[PDB]
Amino acid sequence: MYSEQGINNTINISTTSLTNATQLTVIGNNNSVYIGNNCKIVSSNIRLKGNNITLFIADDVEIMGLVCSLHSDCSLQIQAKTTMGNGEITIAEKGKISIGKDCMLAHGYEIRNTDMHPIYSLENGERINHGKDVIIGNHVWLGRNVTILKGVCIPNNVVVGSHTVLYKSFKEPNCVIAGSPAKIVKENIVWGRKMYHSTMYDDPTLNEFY
Amino acid sequence: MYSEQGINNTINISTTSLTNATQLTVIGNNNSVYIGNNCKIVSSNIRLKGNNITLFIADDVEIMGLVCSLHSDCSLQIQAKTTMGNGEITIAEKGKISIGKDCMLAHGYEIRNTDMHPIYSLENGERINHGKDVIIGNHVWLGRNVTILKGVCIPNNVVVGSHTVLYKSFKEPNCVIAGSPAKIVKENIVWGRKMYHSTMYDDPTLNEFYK
Amino acid sequence: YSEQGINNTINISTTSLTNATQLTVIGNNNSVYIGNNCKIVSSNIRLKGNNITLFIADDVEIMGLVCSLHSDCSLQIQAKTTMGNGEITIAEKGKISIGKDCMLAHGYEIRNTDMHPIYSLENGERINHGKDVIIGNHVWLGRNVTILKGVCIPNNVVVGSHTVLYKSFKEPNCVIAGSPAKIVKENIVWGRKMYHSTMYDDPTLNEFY
Ligand SMILES: CC(C)(COP(=O)(O)OP(=O)(O)OC[C@H]1O[C@@H](n2cnc3c(N)ncnc32)[C@H](O)[C@@H]1OP(=O)(O)O)[C@@H](O)C(=O)NCCC(=O)NCCS
Ligand SMILES: CC(C)(COP(=O)(O)OP(=O)(O)OC[C@H]1O[C@@H](n2cnc3c(N)ncnc32)[C@H](O)[C@@H]1OP(=O)(O)O)[C@@H](O)C(=O)NCCC(=O)NCCS
């Protein structure tokens, strides 16, 4: 699975977490990987190339089929209880992506803080697509094949509809966002994981949202 | 071939149909699987877990790489001569999805009567995204990577354009639906399978759609 | 490769890499030219039919292309173009042309054909005949872009990720995105490397100003 080449790399994967069929590659220096405890990080391909990169996955995170590329001085922070299917996260330009607590990311997600190539204005010659941090709030549910691009911030307890592309940030919590261009399509809601909970009151994990 | 667990489960797969490389799993009671004559249901993964589940696939249906998950009291019905490439069909909340005669589904389809997870109103705590049935009419062609969500009904003789997401129903037949949001972009058409034909009149399977 | 039929000509430069690539040619009078210093890896290229042409110029890099060509079709890819994983389909005796120094990100789908007919009820005639696709020089396709029949893209254009193009554009030097597809930013030029504060530091970009 794991493969390192470089100096002063710190890799602590809790011994209670599972990493079956996962590939971890670290090329470079002064990097840190932190996983566990009670994590299931399976069939993924995670790549850190450079210096001073931080990968932080908190307790109780379940990821399956993530392809992840991090360049120098980048950091990926995924908070506890977050679940993630197949997808891709790319970070470059010494930026950050953070994913809050108790998120649910369905298969097909694509998350990035960068276009990986420059676009310049012919008017003044300046670059106009610098990378920008992605912040994904607590208790966010991304439907299938959602794409989250650079600089986008998602509030807490928000649902993003299947196949939506987000180019811009939103400020309102407790809403559903869908369509193209992306927009608030429903307000004043809260989502849960279990359909067998008839009401939000039957879900202990939701107490805080109401 | 298939793995079956439980009581009063019935499985009828015609001996003239091919199921090469397909896994069929049925767990529960009172479930029924039917696959008619001269079908090719290949490289597929089909799961029935629960009670009173129905899977009915008529004659001359060809399916390649279907991933299909059905739960209790759910039913999937696919009528004769329909062809399907790689894709996913998910049915829960005791609902139903039906696919009509002579449909053509290109690789990439995602079809569901359900969101799989509850959305509650903050006003009164009630669930407001209950599952809803899906009905795909006769002679519907789905282009590549089309997504059909809960409650969607598609009229007969319709083409859905590549990468279209349908979140609500349409009523107009004989049209092309595409874009986002999904809308009728062309009217008064009929589609066929074979590019070699000069005109619709040359395709006997299309007689019923223009009279 | 795997070549079967009469008078097929396959010329792949000895300076080019084809690691893990399946090239299958079934039919007659087909021709494949791949130029110098190419890397065509982990791809699956199928020519099924007769009188098909595939021309790939120098310094082209392709990783994970699934390509299907039918009789009398042609695919041309000009020098210095790079392409990730994706799919190209040509039929109805048509052609697709990709210009110089393009950059095609993972998930592209490019086709000159719908593969099945649509007829008008007014007269029974087919209204969706295949139509050539032309991608200009120095075009950058973001992730998961879909290019449908008849589409012509001007030089020096960026196509935003997940965009579907159904219609041609005329304006060079722009960003195209959204649905429907529209010009979302004018008067730009893209580059490959981000270690350049301005466009004047990229020698490759001079011909655009
Ligand atoms: C996000 C989602 C859960 C919200 O569903 P919902 O709360 O029941 O709300 P709806 O989807 O019916 O739509 C709410 C409104 O937005 C509209 N809307 C939905 N999708 C839209 C689209 N893509 N473009 C424009 N409007 C859209 C609806 O028409 C509706 O309008 P209305 O107020 O007039 O009724 C659901 O839309 C969805 O994307 N389902 C897929 C979930 C999924 O991918 N699960 C798989 C594994 S996690
Ligand atoms: C659905 C499809 C077959 C329709 O073909 P068509 O009859 O020639 O349709 P057109 O390209 O002429 O488009 C019809 C109209 O809708 C518009 N349109 C098509 N797709 C659109 C979309 N993505 N968003 C917005 N508008 C769209 C067109 O611009 C056109 O508008 P206009 O007539 O006012 O100029 C074609 O769009 C398509 O999706 N082809 C790919 C099919 C495929 O996946 N094949 C392989 C799997 S079987």
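Chain A is numbered as in Swiss-Prot, which gives 5-214 for the residues shown.
Per the header: X-ray crystallography, 2.2 Å.
Cβ coordinates come from backbone N, Cα and C, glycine included.
Residues or ranges marked as acetyl-CoA binding site by Swiss-Prot: A:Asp119, A:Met120, A:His121, A:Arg148, A:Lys154, A:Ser166, A:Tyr171, A:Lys172, A:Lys190. Less than 8 angstroms from the CB of A:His121 (mutagenesis position) sits no same-chain residue that is six or more residues away.
In Swiss-Prot, a published mutagenesis experiment is listed as A:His121 to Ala, annotated Reduces activity 50-fold. A:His121 (mutagenesis position) falls outside any helix or strand according to DSSP and counts as coil.
Counting every protein chain shown, the number of other Cβ atoms lying within 10 Å of the Cβ of A:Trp145 (mutagenesis position) is 23. What Swiss-Prot says about the mutagenesis result for A:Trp145 to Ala is this: Reduces activity 56-fold.
Just so you know, the Cβ of A:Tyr171 (mutagenesis position) picks up 18 other Cβ atoms within 10 Å once every protein chain is counted. Here Swiss-Prot describes A:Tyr171 to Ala as a published mutagenesis experiment; the accompanying note says: Reduces activity 48-fold.
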Practice task
From the recorded positions A:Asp119, A:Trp145, A:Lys154, keep only those with a C-beta under 8 angstroms from any C-beta in chain B, and list them in sequence order.
Solution key: A:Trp145
Exercise for the section: List the Cα distance (Å, whole number) between A:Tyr171 (mutagenesis position) and A:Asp119 (acetyl-CoA binding site). Expected result: 12
Practice task
Pick the one among the binding-site residues A:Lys154, A:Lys190 whose Cβ has the fewest other Cβ atoms within 10 Å in this structure.
Solution key: A:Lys190
Exercise for the section: Would you mind pulling the DSSP three-state label for A:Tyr171 (mutagenesis position)? Expected result: coil
Completion exercise
Students should find that the Cα atoms of A:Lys154 (acetyl-CoA binding site) and A:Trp145 (mutagenesis position) sit apart, in Å rounded to an integer, by 18
Handout entry: recorded positions (A:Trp145, A:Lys154, A:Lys190) in Cβ proximity to chain C, threshold under 8 Å
Key = none
Handout entry: Surrounding CB atoms that lie within 10 Å of the CB of A:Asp119 (acetyl-CoA binding site), all protein chains
Key = 24
